[PDB]
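Trainee: This is the structure I want to talk about, given as structure tokens.
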Amino acid sequence: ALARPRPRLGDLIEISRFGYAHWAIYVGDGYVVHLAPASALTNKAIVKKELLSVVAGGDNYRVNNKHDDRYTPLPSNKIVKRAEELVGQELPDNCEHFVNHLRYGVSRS
């Protein structure tokens, strides 16, 4: 019921699953880039571009640009370009590190 801002290019999207959070990054026109299996068992993920509404399904999402107050994000074009260029690549909390890398350029604490 709370009015909220719509996602902007490069925004971090956190989806509240039953039990845990799924992260994605907004790339425009309703789409996000995120990881999917190619849990603690899966050692490979594939980068996918999908509709936010499909990823979220019946779960709500929120924008959570969590580190912005301490660390300046990269310009949105750099965020989006790098997210898009990774689509289809296989890569070895993991989702959160992925999206932080893209938004900020760094992901280590």
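In chain A, numbers come from Swiss-Prot; the residues present are 2-39, 52-105, 111-127, in order.
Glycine residues also receive a Cβ, built from the backbone N, Cα and C atoms like all the rest.
So Swiss-Prot lists the following for this protein:
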- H23: active site (ACT_SITE)
- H35: active site (ACT_SITE)
- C113 to S: Loss of N-acyltransferase activity (MUTAGEN)
- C113: active site, acyl-thioester intermediate (ACT_SITE)
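Context for these features, please: burial, neighbours, distances.
Mentor: For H23 (active site), the count of additional Cβ atoms within 10 Å of its Cβ stands at 18 [all protein chains shown]. For the recorded site, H23 (active site), the DSSP three-state label reads strand.
Sequence-distant neighbours of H35 (active site) (same chain, six or more apart, CB under 8 Å from its CB) are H23, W24, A25, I26, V60, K61, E63, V68, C113, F116, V117, listed in sequence order.
Other Cβ atoms within 10 Å of the Cβ of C113 (mutagenesis position) number 19 in total over all chains. In three-state terms derived from DSSP, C113 (mutagenesis position) belongs to a helical segment.
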Trainee: Need one number: the Cα separation in whole Å between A39 and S52 across the 12 missing residues.
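Mentor: Once the 12 missing residues are skipped, the Cα atoms sit 12 Å apart.
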Trainee: Give the three-state DSSP assignment (helix, strand or coil) for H35 (active site).
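Mentor: In three-state terms, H35 (active site) counts as strand.
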